[PDB]
Structure formats: C-alpha cells, structure tokens
Amino acid sequence: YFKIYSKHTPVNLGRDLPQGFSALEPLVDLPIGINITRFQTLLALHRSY
Amino acid sequence: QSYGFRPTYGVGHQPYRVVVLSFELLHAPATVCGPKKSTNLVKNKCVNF
Ligand SMILES: *[C@@H]1O[C@H](CO)[C@@H](O)[C@H](O)[C@H]1NC(C)=O
C-alpha cells in the first residue's frame, strides 16, 4: 500500500524552504506490486511558459 | 443453434436461468465484505468491549 500524506501550508510567503514545524495526515492506499525502480512526472505542456 | 423456446412445452425446454458467483482471494484489501450489525452500548458497567 502507498499512503499520500499531505499538508497544505499557505503560511509560506515565497521564501525557499523556511523554518517551522508541521505534520501530514494519511489519505488513501492502493496495492499494485512491482519493482518500481524509477519515477517521473509529466507536465501539462500544452501551456508552456 | 437457436434454442427454440416453447412456452407450451413441459419441463426441460422451459427457460431456466443459472447464475454463477466467483470468489477469489486476490491480494486486494477488503472490498466485498459483510459484517454484523453493531449491538447497543452500555455505560458504567464492567463488560467485554
Ligand atoms: C525487479 O526489478 C528489475 C529491475 O529492472 C526488473 O527487471 C525485474 O523484472 C523485476 N522483477 C520483478 C519480479 O518484478
């Protein structure tokens, strides 16, 4: 299973990785089962800038 | 081959419907499960909870 922990944080002002503390909560799980070995993210390239 | 249904015919050739139910223990979370209904709740009484 893989759990997507996420904490939406709007306190940030725009600085690169500021200091603080937070915590993240589980959302959902789903089994697949594979030698993943790689990862990538595609981009919505139809609007490029 | 066409079945050739006969409404006036007796047993055998009359329409009989058979349905199947396939159960498998795949590596998946609890998906089709029927539990028991929860009984009432008691307070200030030493019971098994
Ligand atoms: C394990 O990972 C390797 C990485 O390339 C892959 O070639 C292989 O098929 C994987 N084995 C299984 C059983 O998934």
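The residue numbers of chain B are those assigned by Swiss-Prot, with the residues present covering 493-541 sequentially.
Per deposition record, electron microscopy, 3.7 Å.
The backbone N, Cα and C atoms fix where each Cβ goes, and this holds for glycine too.
Record features (Swiss-Prot):
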- B:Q493 to N: Reduced host ACE2-binding affinity in vitro (MUTAGEN)
- B:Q493 to Y: Reduced host ACE2-binding affinity in vitro (MUTAGEN)
- B:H519 to P: Increased resistance to human covalescent sera neutralization (MUTAGEN)
- B:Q493 to R: In strain: Omicron/BA.1, Omicron/BA.2, Omicron/BA.2.12.1 (VARIANT)
- B:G496 to S: In strain: Omicron/BA.1 (VARIANT)
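Everything Swiss-Prot records as a feature, shown here on the structure.
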residue	record	contacts (Cβ under 8 Å, 6+ apart)
B:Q493	mutagenesis position	none
B:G496	variant position	B:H505
B:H519	mutagenesis position	none
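Proximity to chain A (CB-CB distance below 8 Å) holds for B:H519 among the recorded positions B:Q493, B:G496, B:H519.
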